[PDB]
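Colleague: Starting off with a structure, shown below.
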Amino acid sequence: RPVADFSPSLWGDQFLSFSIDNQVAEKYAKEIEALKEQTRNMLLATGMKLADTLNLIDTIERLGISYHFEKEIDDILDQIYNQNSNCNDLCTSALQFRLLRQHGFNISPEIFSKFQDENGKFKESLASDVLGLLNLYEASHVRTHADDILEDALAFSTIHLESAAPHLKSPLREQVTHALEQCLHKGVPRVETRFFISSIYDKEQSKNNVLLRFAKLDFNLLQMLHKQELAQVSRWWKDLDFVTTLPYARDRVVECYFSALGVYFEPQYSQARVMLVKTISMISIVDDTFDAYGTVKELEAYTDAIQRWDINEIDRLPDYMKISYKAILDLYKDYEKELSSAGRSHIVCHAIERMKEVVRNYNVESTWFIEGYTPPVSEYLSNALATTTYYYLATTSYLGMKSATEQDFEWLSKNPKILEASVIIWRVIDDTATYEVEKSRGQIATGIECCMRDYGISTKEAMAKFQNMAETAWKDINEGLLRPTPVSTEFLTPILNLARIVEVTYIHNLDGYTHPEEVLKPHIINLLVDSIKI
Ligand SMILES: [Mg+2]
């Protein structure tokens, strides 16, 4: 019974209830339909140049209203992919690369040859093209293992954007400054959409009023929906009262909602988000139980209870674990009921199997701690990957998705490279971040520890190696998105977002879920409190 420590929730009952004025909602919806159809006609414009078509698509995407034009934007990029017209200018070429690649079109990086000398490096003469540099920088983060051409693209555009930025006009200066701390591709969609609309496009002189208006309204309307869901989930979490009954666990439902919200923000994924938040919260309790409270013997009985997954096993568990255990089983029972109507209740097991896997490994992590076992990196990862809970959350995100078939879950059960990459990113990033705290304590059992021992290298060199694993992972994720995809892209995005969440949460190399204050707090306010002033 180790000392408390964990900071209490900052929010309180701030989101406990949200009465949505259907008056303001309908008006917003009414005008959005108009602006929507008006934006549609913009995309279907015939005599439009390449650069214009790309800038238009990029903007609608950054404004976060592109989910209205899945088909439209696709048929247009498809054509652009098949016509292969050379734009000759860096700005447009880089953007054509990124947008196509992000949509799975395997466009060749040969397009970037004309901007490199006979040596293969970028012409230093482009150092004055700010828009060209910015779009390249963005594009360098979508490269795969086959794109060795873009090898130096990131370092190139970076050093020169940092040099040029201080004298740029606004909002361009701000856009560049923000891109340097957060590229678009590895950032959370609503978070970047919130930043684009309010900090950039609104302050853009050449802004398209129909698009900005559309953007602000749509964003604000969806925020109402998110506020509702969070309310609903906040009430659910109070009825469990784990804040009083389990004072050792972290109270972070708003933070858990944020993740669910970064996995998907569309209204159609409302049922999905709710299920997902509940599970991220629940598994958070379990992580806290193994990590800071439970004892050797108790954890063992807990892991067995989870594997059996009955209810009779509850008696073998101490009183405090009986609450956790039952909560978990009742949660899945609700899921089974929620899906009963569509007849999709039979998929819930897939998530349960992953949870057992998560717990088994949690337990092993514990055993290693007690023995003081420092396994070789390979052995460490074979266990430390599932403890990230990403195979688990990844499977959970499919529950609430009405389109998810049994086949989609089977594909996911084989541990796809795309899923594997996402899990590794969380793993290495988390270990890099949480190293000193665990070792200043002592923990010869941590990720960086096994790495330094296994390879006989310094701490600096070990974290450096972990960074490359994350870079490798990202490249695998990008490759993963390329067509033909194993499953509908609709099922690849959740995984992609889970990795975006890691990048956003551990950006200052600090645990964002445990220490929200300086990392996650602003985002939550920007997405779930403050609306965009119309
Ligand atoms: Mg643990």
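Note that chain A carries Swiss-Prot numbering, so the residues on display, from first to last, are 15-548.
According to its header, the structure was obtained by X-ray crystallography, 2.9 Å.
Note that Cβ sites are derived from N, Cα and C of the backbone, with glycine treated the same way.
Annotations per Swiss-Prot:
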type	residues	note
BINDING	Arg264, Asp301, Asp305, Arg441, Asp444	(2E,6E)-farnesyl diphosphate binding site
MUTAGEN	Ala274 to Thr	Relaxed product specificity leading to equal amounts production of 5-epi-aristolochene, 4-epi-eremophilene and premnaspirodiene with cis,trans-farnesyl diphosphate as substrate; when associated with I-372; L-406 and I-516
MUTAGEN	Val277 to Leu	Catalyzes the conversion of (2E,6E)-farnesyl diphosphate to (+)-5-epi-aristolochene and triggers self-alkyation of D-444 leading to enzyme inactivation
BINDING	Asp301, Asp305	Mg(2+) 2 binding site
BINDING	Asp301, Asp305	Mg(2+) 1 binding site
MUTAGEN	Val372 to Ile	Relaxed product specificity leading to equal amounts production of 5-epi-aristolochene, 4-epi-eremophilene and premnaspirodiene with cis,trans-farnesyl diphosphate as substrate; when associated with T-274; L-406 and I-516
MUTAGEN	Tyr404 to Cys	Catalyzes the conversion of (2E,6E)-farnesyl diphosphate to an unknown sesquiterpene instead of (+)-5-epi-aristolochene and triggers self-alkyation of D-444 and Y-520 leading to enzyme inactivation
MUTAGEN	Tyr404 to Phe	Catalyzes the conversion of (2E,6E)-farnesyl diphosphate to (+)-5-epi-aristolochene and triggers self-alkyation of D-444 and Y-520 leading to enzyme inactivation
MUTAGEN	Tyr406 to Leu	Relaxed product specificity leading to equal amounts production of 5-epi-aristolochene, 4-epi-eremophilene and premnaspirodiene with cis,trans-farnesyl diphosphate as substrate; when associated with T-274; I-372 and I-516
MUTAGEN	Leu407 to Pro	Catalyzes the conversion of (2E,6E)-farnesyl diphosphate to (+)-5-epi-aristolochene and triggers self-alkyation of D-444 leading to enzyme inactivation
MUTAGEN	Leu407 to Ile	Catalyzes the conversion of (2E,6E)-farnesyl diphosphate to (+)-5-epi-aristolochene and triggers self-alkyation of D-444 and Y-520 leading to enzyme inactivation
BINDING	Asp444, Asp445, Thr448, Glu452	Mg(2+) 3 binding site
MUTAGEN	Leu512 to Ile	Catalyzes the conversion of (2E,6E)-farnesyl diphosphate to (+)-5-epi-aristolochene and triggers self-alkyation of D-444 leading to enzyme inactivation
MUTAGEN	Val516 to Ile	Relaxed product specificity leading to equal amounts production of 5-epi-aristolochene, 4-epi-eremophilene and premnaspirodiene with cis,trans-farnesyl diphosphate as substrate; when associated with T-274; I-372 and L-406
MUTAGEN	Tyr520 to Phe	Loss of production of aristolochene, and accumulation of the intermediate germacrene A
Colleague: For ligand 1, which among the binding-site residues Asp301, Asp305, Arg441, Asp445 have a CB under 6 Å from it?
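Modeller: Checking each Cβ against ligand 1, the ones under 6 Å are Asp301, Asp305.
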Colleague: Can you give me the Cα-Cα distance between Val277 (mutagenesis position) and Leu512 (mutagenesis position) in Å, rounded to a whole number?
Modeller: 6
Colleague: What subset of the recorded positions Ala274, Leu407, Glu452, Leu512, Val516, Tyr520 lies within 10 angstroms of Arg441 ((2E,6E)-farnesyl diphosphate binding site), using C-alpha positions?
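Modeller: Within 10 Å Cα-Cα: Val516.
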Colleague: Tell me, in order along the sequence, which recorded positions from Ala274, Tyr404, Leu407, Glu452, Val516, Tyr520 have their CA within 10 Å of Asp444 ((2E,6E)-farnesyl diphosphate binding site).
Modeller: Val516, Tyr520
Colleague: Taking Cα atoms as reference points, rank the recorded positions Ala274, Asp301, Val372, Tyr404, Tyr520 by distance from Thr448 (Mg(2+) 3 binding site) and give the first.
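Modeller: Of all the candidates listed, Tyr520 is nearest in space.
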Colleague: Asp444 ((2E,6E)-farnesyl diphosphate binding site) has how many other Cβ neighbours within 10 Å of its own Cβ?
Modeller: 20
Colleague: Validating a neighbour-count step here. Other CB atoms within 10 A of the CB of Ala274 (mutagenesis position): how many?
Modeller: 29
Colleague: Quick check for you: of the recorded positions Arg264, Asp301, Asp305, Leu407, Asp445, which have their Cα within 10 Å of the Cα of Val516 (mutagenesis position)?
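Modeller: Of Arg264, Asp301, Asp305, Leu407, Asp445, within range: none.
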Colleague: List the Cα distance (Å, whole number) between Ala274 (mutagenesis position) and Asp301 ((2E,6E)-farnesyl diphosphate binding site).
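Modeller: Their Cα atoms are separated by 18 Å.
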Colleague: What is the total of other Cβ atoms whose distance to the Cβ of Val516 (mutagenesis position) is within 10 Å?
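Modeller: By my count, 27.
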Colleague: In DSSP terms, helix, strand or coil for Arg264 ((2E,6E)-farnesyl diphosphate binding site)?
Modeller: coil
Colleague: Rounded to whole angstrom, what's the largest C-alpha distance between any two of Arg264, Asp301, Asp305, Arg441, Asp444, listed as binding (2E,6E)-farnesyl diphosphate?
Modeller: 20
Colleague: Based on Cα distances to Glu452 (Mg(2+) 3 binding site), point out the closest of the mutagenesis positions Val372, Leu407, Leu512.
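Modeller: With Cα distances computed to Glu452 (Mg(2+) 3 binding site), the winner among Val372, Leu407, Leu512 is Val372.
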Colleague: List the residues in the vicinity of the Mg(2+) 3 site, defined as same-chain residues other than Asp444, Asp445, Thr448, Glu452 with C-beta within 8 angstroms of the site's C-beta centre.
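Modeller: These residues sit around the Mg(2+) 3 site: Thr446, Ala447, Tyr449, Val451, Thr460, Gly461, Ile462.
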Colleague: If you draw a 10 Å sphere on the Cβ of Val277 (mutagenesis position), how many other Cβ atoms land inside?
Modeller: 27
